Every structure is written in structure tokens, then in C-alpha cells.
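Trainee: Got a structure for you, written out below as C-alpha cells; questions coming shortly.
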Number of protein chains: 2
Amino acid sequence: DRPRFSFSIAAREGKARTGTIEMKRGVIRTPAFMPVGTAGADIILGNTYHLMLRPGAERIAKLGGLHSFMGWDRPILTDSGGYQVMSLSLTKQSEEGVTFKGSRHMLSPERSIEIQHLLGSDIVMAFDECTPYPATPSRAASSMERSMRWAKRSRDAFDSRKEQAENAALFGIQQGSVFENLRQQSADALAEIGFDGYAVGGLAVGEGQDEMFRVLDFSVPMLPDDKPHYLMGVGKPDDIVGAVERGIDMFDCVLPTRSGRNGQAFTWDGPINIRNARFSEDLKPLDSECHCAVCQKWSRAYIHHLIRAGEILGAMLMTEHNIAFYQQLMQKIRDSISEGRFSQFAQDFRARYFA
Amino acid sequence: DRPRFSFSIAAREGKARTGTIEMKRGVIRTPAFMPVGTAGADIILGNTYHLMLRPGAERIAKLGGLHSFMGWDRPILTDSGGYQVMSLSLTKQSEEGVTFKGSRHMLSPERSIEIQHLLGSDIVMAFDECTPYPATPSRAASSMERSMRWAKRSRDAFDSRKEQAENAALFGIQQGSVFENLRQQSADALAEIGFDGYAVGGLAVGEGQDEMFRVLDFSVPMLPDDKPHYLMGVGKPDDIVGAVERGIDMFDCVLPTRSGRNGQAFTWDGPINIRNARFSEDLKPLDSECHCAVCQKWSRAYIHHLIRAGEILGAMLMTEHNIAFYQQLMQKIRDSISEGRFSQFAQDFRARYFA
Ligand SMILES: CNc1nc2cc3c(=O)[nH]c(N)nc3c(CCc3ccccc3)c2[nH]1
Ligand SMILES: CNc1nc2cc3c(=O)[nH]c(N)nc3c(CCc3ccccc3)c2[nH]1
Ligand SMILES: [Zn+2]
Ligand SMILES: [Zn+2]
């Protein structure tokens, strides 16, 4: 029987690592890309914010939990819900949690953990505040301090639910905006509490790649080396490659799914907008090397035709290709680190993706 | 090597028949349902009207024809284009053809056959006029007479193109509105010209099932018994069953695809609207007996959730199920006729579908 949670590092190159997370429901190869569940991947994402509103977490539990509901028996990660509340919901913030609205709802560390328990997710995120960007030092500090108090409450709530403590894992989320001293204080607080994995929160919120990479440069080394590192909200293929170079093991992003509905396909030569007329007679597959079923069977010209015609099949094929591209990217990353040629891979990737 | 076109009847019950059409690109089991290509089936439909406008028939030919373009190497049927022009396009009608509009376009028997040749379809429809309903006897007669002149021009155009005459098949289309004498004159004219198959045109245009069945009762026996009979535009499962009882061998309809994008799923107990709240906690598959991949894996509750959330996956799963349901319906029809229990099947089908 697999353990509740075990992370093992099989190979390293620079700050990059490759390895596995073993959980009861399966093995997760790292670095990992985690696609939205409602879009091969070893873990998918649930949507806590949506599910708590429709049908509600209690109702999901009545239906057997998210694994049964979605027809997915492997690991699922859920976010803690506050990031989406603050991005999508009127809101009232306090030390207890956040209230938002046609019924009104509250989220607190305790309620967030309970919702994630009712959903049945395998990787549970602590309930944090994603500090807006830009933030002054004072506001970033006050926000991070609240998040750390909330991280301890999240830990205690998770540990109080036997089924959760014995079968799921809990990740703490580092905050501190772009400030090295606050990132350090946050890392120290999280390590003192103790988590199964550590996320870098508060990025991919408008700061741009240069600034994000600068923050990762000092922030990731502050986290425990022997635990997984999850960069929340990232990202584009080039962001992923550079974050792996900086020690990140896990990623999520709305790009493959969002792009697949808006006519954008990822390729090794960069993204293409398949609706553009230049593709109307292009008999090549979406990407010349991609092994996905779409690229084995259909041309850019046909996918262009379907999307221009408003056909659902076109968006489905774009999304299938994009998900597959992302998993091929992660496999090439893992293999290159394991073979000691990741630095070269990243250089080659960038030269081609941006040509 | 299969022949260009051979229809063989393997079994009969009443006016119902089951058998096969052999063509160079494959065998078509009858009675057959022919789904839209852009949505297992033995033949799919191309969309002449759309393709002649985007990217254009010449461009499709440059890309290798519709089989290569769509990635489908089995038979394809195309309509002749006038039905869609008159349904979707300002229009100017004359003995030569129809003009319509941002460029202006013409369709004539000769141009329709050439477009279908450039598309590369295996079953080509003659260029006809689908008489509006209701029609007076005089207008129905004038319209049908024009369609018969156009059927002869369609035959001659098809026979002039060697690649088409040797590798494709041409169906003539009966018109005459709801009038027995005009349907007879039309059948006689088509048989004198000679076609590989015969379609019943001018129905599914607002007349209702009772009237449609009444017209089929006298119209289908007028067509050559030893050739396939295609009822254009039909239809709902109950329309299909009753049309098979009246001697029809081939069907098309926008229902499975249209329904799959609008939240309607076909089941043996009738259609259901999956968006309705009554499905939010229903753990049964879309249909309790359906063998499709959707019903093997996912519940009504999850598909309801996806569609309510606007997720493309939901529409895709609905459409996959609906296409599969239709092919299972046709298989049950074929098997029941071959086993001499089709009359009982139809009675059982109706009792359950309408309960
Ligand atoms: C796009 N940029 C982005 N930056 C983020 C920062 C944070 C952050 O600081 N805290 C939390 N908890 N989540 C964040 C998220 C959402 C990630 C997510 C959503 C849904 C499912 C699974 C995971 C972010 N997303
Ligand atoms: C929905 N009702 C409906 N009644 C129809 C009558 C006719 C008729 O009298 N003549 C012709 N030529 N077509 C008809 C069609 C369109 C069928 C079609 C469209 C697209 C692809 C393949 C086949 C009809 N459709
Ligand atoms: Zn691909
Ligand atoms: Zn099904």
C-alpha cells in the first residue's frame, strides 16, 4: 500500500529536481502540471469556490465525494477558496475569515478545511490571503502575518478530522509579496507549523516574469528542500521552465483550457492563433512533433475550419492538444533533469519557443 | 474490391427492410443514421452549403478533398445545396438555378454536381427544390416539374465527370408536397432517368408526423423497391421508427447534435433536459442501458454540473452520448428486422419512449 504522502527526489540539476510524490490514490511525477479536472496527468484540480456554490460541498459529499462525482480515482488537489472569492465575489475581511455574496457565505480556515474534506481532495491547501500586487511593505507584512495565523488554524482543523489527517496531505502557502524579509518570515512560520508541502503564493498576480523570477530566486530556497514546492497560478510554458530552474515541483494554470476555448494552441515554436487566415490551408498538424491524437489525425486547416464555424469539436480538439502539449513539456523536463541535460533543454526550448 | 454501388436486402418485415450498401470506401448497414461529420456510423454528412462559402469547394479540392480534410476515409454524403440556400440565404430563383448573397453566388444543377465532385463525396444528391409547406396543388406541381428537369440535368452533369461517375453514386429526390398524384409523377420521372438511390424530399418542413407518415404511406411504394430510400431531414427517434415501418432505409437529422449543445439527451424513456434541477443529484447514467463511454463512466449529476457551469466537456459528453444512442437505435432496428421481431420492437419502443 502506498503511504499517505511521501516525496522522493530522484535527480537534481542546479536548483531543479525531479522525483515522485506517492499518495494512497497514486504516484505524482514531478515536476508536475496539474490541469483543471473539468477540462497523462497524475493529479487534477478541483474548483473549491465553484463547488461550494454549486452544488455545495455537503451535496458533493452526499454524492460520494469529488472522485466519484468526476469519475477520477487518482489524486485531486483543491485550493482553499479565498483567492477565488477575492478575485470573483462584495467581500468583508476580518481576522475570522472572509464574508461574501444570492445567499451570503463565509470562508474561514476551519470552514475551508471542512469544505475540502467534504469534497474529498487528496492535497488540501491552507486558507491564506493572496496579497494584492503591488503592496506596500506594511500592508504586505500585515497580510502575511494574518495568513500565518490562518496557516496554524488550517493545520489544526485538518488534524482534527481523522479521515483527512490519515488519508490527505496539507500544504502551507508562503506569502510576503515581493519582499525578501517577509518571504523569509513566512517560510519560517510555515516550517515551524509543519506541512507536507509548501506553496509559493502571492505571485502570478500581475508582477510580470522578471519580477516573479526575482522573487523565486530568493523565496524557494527558504522552503524545506525535502518537501515539494508548488508555484500557484503559473503558468505559460516559459514561466514553467524558468520556475523549474528555480526549484519548483508543481504547477497549475488556466492557460491550456482558457487558450483552447479562445483559439490559441501551444506549440514548440510558440503559441499560434488557429483562427488566423494563415492557417486556412495549412495541412500540418497543430504541432509538428506532438504525439497527441489530434496531431496524429487532423490538420491546422481543419481545426481552423471547425473553430471558425463555431463547432464544439474544434474547441475540444484544441483543448485536448493543449493538455497533451503541457504533459509532453513536463515529461521532457523530467527526463532532461534525470539525464543531466535540463540546462541545455531550457536553452533550446527558449531559442525555439521565442523564434 | 467493393463495387461503386450495390444495395442488397438481407431481410424484410412488412414494408421494413434491412441490408447493406457496398461502396468503394465501405459498407453501409441499413437502416442507417448518417450524423453530421463535424459532430458507430458507416457514413457521415458533409455540409455543402457551408463548405461552398468557407473555404470554398475549389479550396477543399486543393486540400485533398473532404475525406482528407476531415480525416474520414469512409463514405460521405453531401446535399445539393439548394435546401440550405432557401433556408438560410435574399434569393433569386429561375429555371437555370438559384442566385443568393458578401459575394453573390449561383447554384444550378451543373454547379451543385461540380461542387460535390470537388468535395469528393461518395453519395451525391441531385439538385432539387424543396417545395415550401403548405403548397397549393398548382405550385407544388410547378415546383416538382422544375425539380424533375433539374434531376435530369443533375444526372447528365454527374455522368460527364468520369471520376465521379466511376467512384460515386447519385440519388434522385422525389418532390410533390403532400399530393399523391404529384408524388407518383415525380417517382415516375426519377425512375425514367435512373438513379442509384431515391430520396423522399419535401418533408420535415413543418407538416407534422401524422401528415408525414400519411405521405410516406403512398410515396415510398412508388420508388423502386430494389434501391435505397432516403428520407431527408428525419428525424426524432419515433419518426425514424415509423419511417422504417414505411420502407425508409436512410436518415439524417440535426437532432442529436443540436440537442447535445442545448442540454437535451435521448434515452429509451424519452428525451431529458439535463439542465433541469431534478438531475442535480441523479447518480444514474444518462440512459440506464446505453453502452456508450459516457454512460459507462459519468452520472447525470456530473453532466448536469458541467453544462450548468458552461463547460465544453459537458456538451461534448452529451453529444457523444446522443450520437451513440442513435447508432444503438439503428442497430436494434436492423437486428429486429433481421430476426422478424421489428413490429414488436416498434410497439415496445413507443410504449417506453412515450411513458
Ligand atoms: C493565476 N494566478 C494565481 N496566483 C495565485 C496565487 C494564489 C495564492 O496566493 N493563494 C491561493 N490559495 N491560491 C492562489 C492562486 C489560485 C491557484 C488555484 C486555483 C484553483 C485551483 C487550484 C489552485 C493563484 N492563481
Ligand atoms: C430538416 N428537414 C429537412 N427537410 C428536408 C428536405 C430536403 C429536400 O427536399 N431536398 C434536399 N436536397 N434536402 C432536404 C433537406 C436537407 C437534408 C440534408 C442537409 C444537409 C446534409 C445532408 C442532407 C431537408 N431537411
Ligand atoms: Zn497535438
Ligand atoms: Zn450513453
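Using Swiss-Prot numbers, chain A covers 10-48, 63-112, 114-125, 130-383, in order.
The header says X-ray crystallography, 1.5 Å.
The backbone N, Cα and C atoms fix where each Cβ goes, and this holds for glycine too.
So Swiss-Prot lists these for the protein:
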ACT_SITE  A:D102  active site, proton acceptor
ACT_SITE  A:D280  active site, nucleophile
BINDING   A:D102, A:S103, A:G104, A:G105, A:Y106, A:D156, A:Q203, A:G230  substrate binding site
BINDING   A:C318, A:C320, A:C323, A:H349  Zn(2+) binding site
MUTAGEN   A:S103 to A  Strongly reduces activity
MUTAGEN   A:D156 to A  Abolishes catalytic activity
MUTAGEN   A:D280 to N  Abolishes catalytic activity
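Are these features on the surface or tucked inside, and what are their neighbours?
Mentor: DSSP assigns A:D102 (active site, proton acceptor) to coil in the three-state reduction, placing it in neither a helix nor a strand. Long-range Cβ contacts of A:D102 (active site, proton acceptor) within its own chain (separation 6+, distance under 8 Å): A:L68, A:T71, A:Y72, A:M153, A:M260.
Cβ-based neighbour count (10 Å, all protein chains) for A:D280 (mutagenesis position) stands at 22.
The C-beta environment of A:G230 (substrate binding site), restricted to residues of the same chain at least 6 apart in sequence and closer than 8 Å, consists of A:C158, A:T159, A:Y161, A:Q202, A:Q203, A:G204, A:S205.
Taken residue by residue with DSSP, A:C320 (Zn(2+) binding site) is part of neither helix nor strand, so it is coil.
Taking Cβ-Cβ distances under 8 Å and a sequence gap of 6 or more within the same chain, the neighbours of A:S103 (mutagenesis position) are A:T71, A:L135, A:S140, A:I141, A:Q144, A:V152, A:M153, A:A154, A:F155, A:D156, A:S182, A:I201.
A:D156 (mutagenesis position) falls outside any helix or strand according to DSSP and counts as coil.
A:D280 (mutagenesis position) carries neither a helix nor a strand DSSP state and counts as coil.
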Trainee: If you measure every Cα to Cα pair among A:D102, A:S103, A:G104, A:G105, A:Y106, A:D156, A:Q203, A:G230, the residues listed for substrate, what is the largest value in Å?
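Mentor: With A:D102, A:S103, A:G104, A:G105, A:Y106, A:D156, A:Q203, A:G230 as the binding residues for substrate, the largest Cα distance is 16 Å.
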Trainee: Which one is closest to A:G104 (substrate binding site) in space, judged by CA to CA distance, out of the recorded positions A:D280, A:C320, A:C323, A:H349?
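Mentor: Nearest candidate: A:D280.
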Trainee: Of all the binding-site residues given, A:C320, A:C323, which residue's CB has the most CB neighbours within 10 A?
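Mentor: Answer by Cβ density within 10 Å: A:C323.
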Trainee: What are the other residues, in sequence order, whose C-beta lies within 8 angstroms of the center of the C-beta atoms of A:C318, A:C320, A:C323, A:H349 at the Zn(2+) site?
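Mentor: Residues close to the Zn(2+) site, other than A:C318, A:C320, A:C323, A:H349: A:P313, A:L314, A:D315, A:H319, A:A321, A:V322, A:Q324, A:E348, A:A352, A:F353.
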Trainee: What residues, ordered by sequence, lie under 8 A Cβ-to-Cβ from A:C318 (Zn(2+) binding site) and sit at least six positions away in the same chain?
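Mentor: Result: A:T295, A:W296, A:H349, A:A352, A:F353, A:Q356.
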Trainee: Between A:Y106 (substrate binding site) and A:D280 (mutagenesis position), what is the CA-CA distance rounded to a whole number of Å?
Mentor: 14
Trainee: Please give me the CB contact count at 10 A for A:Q203 (substrate binding site), counting all chains in the structure.
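Mentor: Counting Cβ neighbours of A:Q203 (substrate binding site) within 10 Å gives 32.
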Trainee: Round to a whole number and give the Cα-to-Cα distance in Å for the pair A:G105 (substrate binding site) and A:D280 (mutagenesis position).
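Mentor: Roughly 16 Å, rounded to the nearest whole number.
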